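Participant: Would you mind keeping the following structure in view while I ask a few things?
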Amino acid sequence: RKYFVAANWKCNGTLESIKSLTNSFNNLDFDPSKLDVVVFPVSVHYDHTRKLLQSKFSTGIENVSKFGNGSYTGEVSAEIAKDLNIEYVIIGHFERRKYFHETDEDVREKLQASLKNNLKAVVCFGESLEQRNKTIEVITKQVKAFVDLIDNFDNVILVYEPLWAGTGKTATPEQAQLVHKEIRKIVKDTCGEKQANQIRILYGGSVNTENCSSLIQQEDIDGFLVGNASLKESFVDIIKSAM
Amino acid sequence: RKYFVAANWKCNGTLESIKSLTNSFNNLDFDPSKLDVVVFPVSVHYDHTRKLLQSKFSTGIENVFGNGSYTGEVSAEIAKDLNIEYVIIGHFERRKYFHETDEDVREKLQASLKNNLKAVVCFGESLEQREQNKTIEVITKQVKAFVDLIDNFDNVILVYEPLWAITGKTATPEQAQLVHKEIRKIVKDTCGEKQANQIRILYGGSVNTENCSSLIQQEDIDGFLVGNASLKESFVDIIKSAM
Ligand code: NA
Ligand code: NA
């Protein structure tokens, strides 16, 4: 199973900061055929980001439209992503679910549009503080909402976002692992044992240079969707933890 | 004040098609100091489209929270950083498909004007609302949600979108003219006479080569936000109508 370290820059950065950050990223020697390394910048920063990054770094977009091409203002369709050579998209990130009101129905439709247009999909999900001893219940409902559409278990990457860890609570690798194995059990029951063992499951909580080793060494944790720490040059040490 | 023919490509285009399309656009010999022409590509096509278009063409993005943890969004700060001139706010598709309110429209313009972005702000009533004689009611509520934020009345552009004629019904140039005058009346009452004669009110309904002449020559119609007709080389004829 190939490891998958993803940087989600969210709504952050300038031309100068990307030039500085991508140059620091470039300096790390790693084998792209042994380790997947993906950076997700802002839509309007994509062209700039793709130019500055070396080809060992994969790239993608932080969202994709639930519709196709046509009269859908302010949206990026999966066709346009495929035409521009965009390899990855993120779908169902907690901030889109929370602020922009993306439902499990929208995540499914976004996944269908991505896979039909030969895009790889980083699919996010996870439970709140109040919900955590209902964790398995919630994650089962979220995974099953899209999981049957997965046509290739190398091109779809699951992300566990513990929303229970802007609350004050801190998640341990042990708590991550327990959920991770249950996510893989959900894939086993729905899509089969062979396909549950193919798929990458990322940890999309608070990841930094100190906790990534203890996390990535866990059995069912296959990489990260890293937020704030990926805006630092020290993001290379999080990539190093998966080498 | 100057005419203002804008191209809203919505969620359409490819690298090659835009390459062919922007070459037709550059082929038109016009005076940018006399007439503003703006192109609103998809966020990931912006860098591509800008570099293909000559300086006489202005450019913007179709949609605009500050910098932070807002996955899949483009803030006004980032838009400023990339020297993006215009943004579209409150287009009916965003109001419809993504539940954008009069509060979001107000907050986006406040953010846009704070970062020296120019804004093409859209509004309009449905068939149900026009049936109940609420055309001026609905426009007044939508306009008065944002019009007090307008500093320079060159740098904010109003777009009347007749949602009722987007349905089966077909808006005549005389019906569009009656509404455009009331919008200017609203602006004059709230902002002043000199401000109402500065501001542009664009017809954001169905515009093509068949009807552009009859709409453009109406007294209070100051240009267009053009949809599918702006995806063709014949868009130059729609620009010619405003010259
Ligand atoms: Na592992
Ligand atoms: Na006129």
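Using the numbering of Swiss-Prot, the residues shown for chain A are 3-134, 137-169, 171-248, in order.
Positions of Cβ are set from backbone N, Cα and C atoms, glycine also.
Sharing the feature lines straight out of Swiss-Prot:
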- A:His95: active site, electrophile (ACT_SITE)
- A:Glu165: active site, proton acceptor (ACT_SITE)
- A:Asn10, A:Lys12, A:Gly171, A:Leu230, A:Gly232, A:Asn233: D-glyceraldehyde 3-phosphate binding site (BINDING)
- A:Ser73 to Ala: 3-fold decrease in substrate affinity; when associated with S-96 (MUTAGEN)
- A:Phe96 to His: 6.7-fold decrease in substrate affinity (MUTAGEN)
- A:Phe96 to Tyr: 5-fold decrease in substrate affinity (MUTAGEN)
- A:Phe96 to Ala: 2-fold decrease in substrate affinity (MUTAGEN)
- A:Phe96 to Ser: 5.5-fold decrease in substrate affinity. 3-fold decrease in substrate affinity; when associated with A-73 or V-167 (MUTAGEN)
- A:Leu167 to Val: 3-fold decrease in substrate affinity; when associated with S-96 (MUTAGEN)
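Walk me through where these features lie, including what they touch and how far apart they are.
Facilitator: The C-beta environment of A:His95 (active site, electrophile), restricted to residues of the same chain at least 6 apart in sequence and closer than 8 Å, consists of A:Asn10, A:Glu64, A:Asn65, A:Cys126, A:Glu165.
Reduced to three states, the DSSP call for A:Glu165 (active site, proton acceptor) is coil.
Shown in sequence order, A:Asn10, A:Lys12, A:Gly209, A:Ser211, A:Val212 are the residues of the chain, 6+ apart in sequence, with a C-beta less than 8 angstroms from the C-beta of A:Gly232 (D-glyceraldehyde 3-phosphate binding site).
In this view, A:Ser73 (mutagenesis position) is surrounded by 16 other Cβ atoms within 10 Å of its Cβ, with every protein chain counted.
Annotation for A:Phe96 (mutagenesis position): same-chain Cβ neighbours under 8 Å, separated by at least 6 residues, are A:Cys126, A:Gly128, A:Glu165, A:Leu167. In the three-state DSSP reading, A:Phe96 (mutagenesis position) counts as helix.
Taking all protein chains in view, 20 other C-beta atoms sit within 10 angstroms of the C-beta of A:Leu167 (mutagenesis position).
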Participant: When you look at A:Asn10, A:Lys12, A:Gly171, A:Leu230, A:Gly232, A:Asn233, which the record names as binding D-glyceraldehyde 3-phosphate, what is the longest CA to CA distance in angstrom?
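Facilitator: Overall maximum Cα spacing for these binding residues reaches 17 Å.
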Participant: Counting across all protein chains shown, how many other Cβ atoms sit within 10 Å of the Cβ of A:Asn10 (D-glyceraldehyde 3-phosphate binding site)?
Facilitator: 28
Participant: Which ones, out of the recorded positions A:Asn10, A:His95, A:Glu165, lie near enough to chain B that their C-beta is under 8 angstroms from one of its C-beta atoms?
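Facilitator: Qualifying residues, whose Cβ lies under 8 Å from chain B: A:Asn10, A:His95.
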Participant: Measuring CB to CB from A:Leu230 (D-glyceraldehyde 3-phosphate binding site), give everything in the same chain under 8 Å that is also at least six residues away in sequence.
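Facilitator: Set apart from A:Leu230 (D-glyceraldehyde 3-phosphate binding site) by at least 6 residues yet with Cβ under 8 Å, we have A:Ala8, A:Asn10, A:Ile92, A:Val124, A:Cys126, A:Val163, A:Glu165, A:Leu207, A:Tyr208, A:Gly209.
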Participant: Tally every other Cβ atom lying within 10 Å of the Cβ atom of A:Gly171 (D-glyceraldehyde 3-phosphate binding site).
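Facilitator: If we count other Cβ atoms within 10 Å of A:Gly171 (D-glyceraldehyde 3-phosphate binding site), we arrive at 7.
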Participant: Rounded to the nearest Å, what's the C-alpha distance separating A:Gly171 (D-glyceraldehyde 3-phosphate binding site) and A:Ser73 (mutagenesis position)? Just drop the number here, would you?
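Facilitator: If we compare the Cα positions of A:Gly171 (D-glyceraldehyde 3-phosphate binding site) and A:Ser73 (mutagenesis position), the gap is 36 Å.
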